[PDB]
Amino acid sequence: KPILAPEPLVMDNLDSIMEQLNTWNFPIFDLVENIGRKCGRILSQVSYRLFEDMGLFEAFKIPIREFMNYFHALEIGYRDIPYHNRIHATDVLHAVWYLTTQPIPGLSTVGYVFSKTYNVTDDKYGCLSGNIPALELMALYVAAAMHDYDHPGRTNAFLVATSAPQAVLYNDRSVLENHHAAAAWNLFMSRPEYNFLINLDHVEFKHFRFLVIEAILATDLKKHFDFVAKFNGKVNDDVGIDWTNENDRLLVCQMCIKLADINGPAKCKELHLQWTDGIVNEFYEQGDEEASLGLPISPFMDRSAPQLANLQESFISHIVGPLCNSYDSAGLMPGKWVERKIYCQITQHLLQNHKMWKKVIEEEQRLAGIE
Amino acid sequence: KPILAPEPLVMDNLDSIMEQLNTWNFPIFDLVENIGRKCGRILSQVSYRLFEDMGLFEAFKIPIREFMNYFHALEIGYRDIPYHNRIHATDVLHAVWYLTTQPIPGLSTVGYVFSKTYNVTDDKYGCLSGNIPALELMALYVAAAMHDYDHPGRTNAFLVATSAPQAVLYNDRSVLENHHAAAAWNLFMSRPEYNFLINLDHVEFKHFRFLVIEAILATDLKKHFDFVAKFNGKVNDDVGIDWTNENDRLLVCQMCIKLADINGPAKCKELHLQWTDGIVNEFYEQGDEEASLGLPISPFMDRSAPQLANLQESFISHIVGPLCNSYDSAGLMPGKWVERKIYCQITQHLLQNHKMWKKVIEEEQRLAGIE
Amino acid sequence: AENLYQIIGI
Amino acid sequence: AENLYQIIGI
Ligand SMILES: [C][C]N([C][C])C1=[C][C]=C(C2=N[N]C(=O)[C][C]2[C])[C]=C1N([O])=O
Ligand SMILES: [C][C]N([C][C])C1=[C][C]=C(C2=N[N]C(=O)[C][C]2[C])[C]=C1N([O])=O
Ligand SMILES: [Mg+2]
Ligand SMILES: [Mg+2]
Ligand SMILES: [Mn+2]
Ligand SMILES: [Mn+2]
């Protein structure tokens, strides 16, 4: 039973909203409402738009039919859980596209692929698409589309503690990420109709698969500090980032996908609050399952005593904060020149959200102390 | 359909040959002939003898019935392939027991478990059993019993190149070792009758599982040089090996299981030749499968043009040689004082086998040059 | 952030 | 030992 894509591959009614694909605060939920929750074609349409903008369809002679069929199957694979659904995959794909394509102040540029929304005439800006080969960029985009495939709505710790079959299968080593990559590649290789990489040679296909698997496995938060330390050590080196080195480019792609996977706190207030609501709903479901199983309820997963503000503040200060700081210090953070200083929307939004959470925590503590 | 062990748990007819379990050149094939190839109870009987010698049955209150049932199921799991069969598992278990228990000259000793064949009165010798806790030793023995479980007779490279389902499942990352560990633990957790660790608490069971998985995954030869480099760096440090550190003990256990997995060249001439014949038969079967599939025949796997001597010489000089040298330099190699110098049977056997292979290679080259 | 690391597994 | 490393995968 092959899950073939709907006959209209391109939806014209979305052509307006896709025009806002060039801004960081993309109204993705409005796109979900426009497309419809039943069909769930958001990821396929967004991926098609991004591939057209890059031109990877003509660069690699990618067949449209196979690409659309496989991405529709990938959309079907995502479960209807509050956070790790196809909406999150679309958001991560849009974020990696934004990070790779949008101008970066002071980034020197060296086949290669450039977005149609980038101005090559200007010499004061650069983009990661001008330093990363097209094959690696396509691998990064595909991995971002595959980063959380078939997510069960549970964390790695819950699966390990409960001795879930997935945990036993992968020997309690990056259970979620390994499962996502394995399921995505099994789906890709299961049907001939999903093979949109038929025009790649044997060596290129192997390299693409390796890059996609590495990028997917980089999304694990258990190894987050390892990646952060490695990236900081590479950047602080006098040599710096070498774009002619395969390992450095792989590390840069892994950092980009890691930053895009937790980009929620770095958005505007409305998107950040909606993503926080989704993730805390998923946490509450996991905590209810833990209570049913008799295990002690994990922190922040108790619906009776929510700690949403504390969770968000800790996540921003410990996970998102250092990662964004390292990415900006490396010089890969998109921004604009102000007249010379650099203005970044992502960093400003992260600071504003962190201040909001600190204010909420202080207000809650004051209210508790009064009572 | 639980695979329950035969009603007689202990075989008396073997009690004589088990007396030779205290020597490195254990006639394992004679034991296979005595027991019988149909029943395949060699691994269970050898494991029972070793556990009785250590006393882990009384130390951890291990039930005999569950232990025997699970080890018989483990024996059944091993396939009848020329090399990676239950005979290899028994050999590796005997080798890890020999390395951990037999006296080591100059090794200082610090619950703990000592073998019944060790003289504690003498102060000039030590054993790894006196510095490694009983739980870690049991984990090492179980991992050695599980190191190559359900081996398909093919290398990691063959599985990756042919896009085997096991390779896709584990994302081309230690496919064989991950499969072995996952299958062994799934078999252990599948039936209540195989749970011989019921007397361990929750934390101890988790630590035991972690140690077993780490030891099993250490057996991969793709990461052999990584482990060798890490061990050399730890040993050459002025601090040296710290037996009070969990990480150092885990590294020592991993090195022991790695050395025991390739102990074949370190044995006497007859055992080494038999193991070489088995491994080259497995290589020839793999090469025949590669030729059938149309892939180019891998080196040393061409039955038409054998290179057995070259393969053995390369394996000894590149894999077994440096590993044995590092293990001996660390000071963990068993031996005896000669009157003060240290005599090691393992190193002498390895040198003799390497010289034999060099002589064979020189003779073959001379014969080829004459023609 | 003991609770956050416990959730992550670090 | 190019052939040995190719077999191992290094
Ligand atoms: C599954 C990963 N993870 C649970 C451990 C997680 C997912 C999403 C968010 C999250 N929190 N806030 C948001 O704004 C949306 C996303 C980024 C946080 C976590 N986390 O580590 O606790
Ligand atoms: C499967 C591991 N491996 C194949 C790559 C392998 C197994 C066994 C032996 C082997 N060779 N000689 C012997 O004496 C018996 C064993 C140790 C060698 C290899 N190898 O790396 O080529
Ligand atoms: Mg994830
Ligand atoms: Mg093995
Ligand atoms: Mn994710
Ligand atoms: Mn082995």
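In chain B, numbers come from Swiss-Prot; the residues present are 669-778, 800-1028, 1069-1100, in order.
Including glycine, each Cβ sits where the backbone N, Cα and C put it.
Here B:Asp950 (AMP binding site) comes close to B:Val760, B:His836, B:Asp837, B:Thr908: these same-chain residues lie at least six apart in sequence, with C-beta atoms under 8 angstroms from its C-beta. The AMP binding site annotation in Swiss-Prot covers B:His752, B:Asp837, B:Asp950, B:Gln1001.
Here the Cβ of B:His752 (AMP binding site) has 23 other Cβ atoms within 10 Å, regardless of which shown protein chain they belong to. The active site, proton donor annotation in Swiss-Prot covers B:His752.
Residues annotated as Mn(2+) binding site in Swiss-Prot: B:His756, B:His836, B:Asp837, B:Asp950. A 10 Å cutoff on Cβ-Cβ distances gives B:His836 (Mn(2+) binding site) a total of 29 other Cβ atoms nearby, all chains included.
All chains included, 25 other C-beta atoms sit within 10 angstroms of the C-beta of B:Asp837 (AMP binding site). According to Swiss-Prot, the feature Mg(2+) binding site maps to B:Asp837, an assignment based on experimental evidence.
B:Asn867 to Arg appears in Swiss-Prot as a mutagenesis experiment; the accompanying note says: Loss of interaction with SLFN12. Summarising the environment of B:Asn867 (mutagenesis position), the number of other Cβ atoms within 10 Å of its Cβ, over all protein chains shown, is 23. B:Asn867 (mutagenesis position) carries a helical DSSP state (H, G or I).
There are 16 other Cβ atoms within 10 Å of the Cβ belonging to B:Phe914 (mutagenesis position). Under the heading of mutagenesis, Swiss-Prot lists B:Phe914 to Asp or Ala and annotates it as follows: Loss of interaction with SLFN12.
Chain D lies within reach of B:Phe914, taking the recorded positions B:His752, B:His756, B:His836, B:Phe914, B:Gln1001 and requiring a CB-CB distance under 8 A. Chain tracing stops at B:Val778 and picks up again at B:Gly800, leaving 21 residues unmodelled; the C-alpha atoms of these two are 11 Å apart. In this structure the alpha carbons, written CA, of B:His756 (Mn(2+) binding site) and B:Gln1001 (AMP binding site) are 18 Å apart. Cα to Cα, B:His752 (AMP binding site) and B:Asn867 (mutagenesis position) are separated by 16 Å. When each of the binding-site residues B:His756, B:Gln1001 is scored by how many other Cβ atoms sit within 10 Å of its Cβ, B:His756 comes out lowest. Those same-chain residues not listed among B:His756, B:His836, B:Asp837, B:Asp950 yet with C-beta within 8 angstroms of the centroid of the Mn(2+) site C-beta atoms are B:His752, B:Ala757, B:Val760, B:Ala833, B:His840, B:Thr908. In the deposited model, 40 residues go unmodelled between B:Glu1028 and B:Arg1069, whose Cα atoms sit 6 Å apart.
For B:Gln1001 (AMP binding site) paired with B:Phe914 (mutagenesis position), the C-alpha to C-alpha distance reads 18 Å.
Taking only the Cα positions, the spacing between B:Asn867 (mutagenesis position) and B:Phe914 (mutagenesis position) is 19 angstrom.
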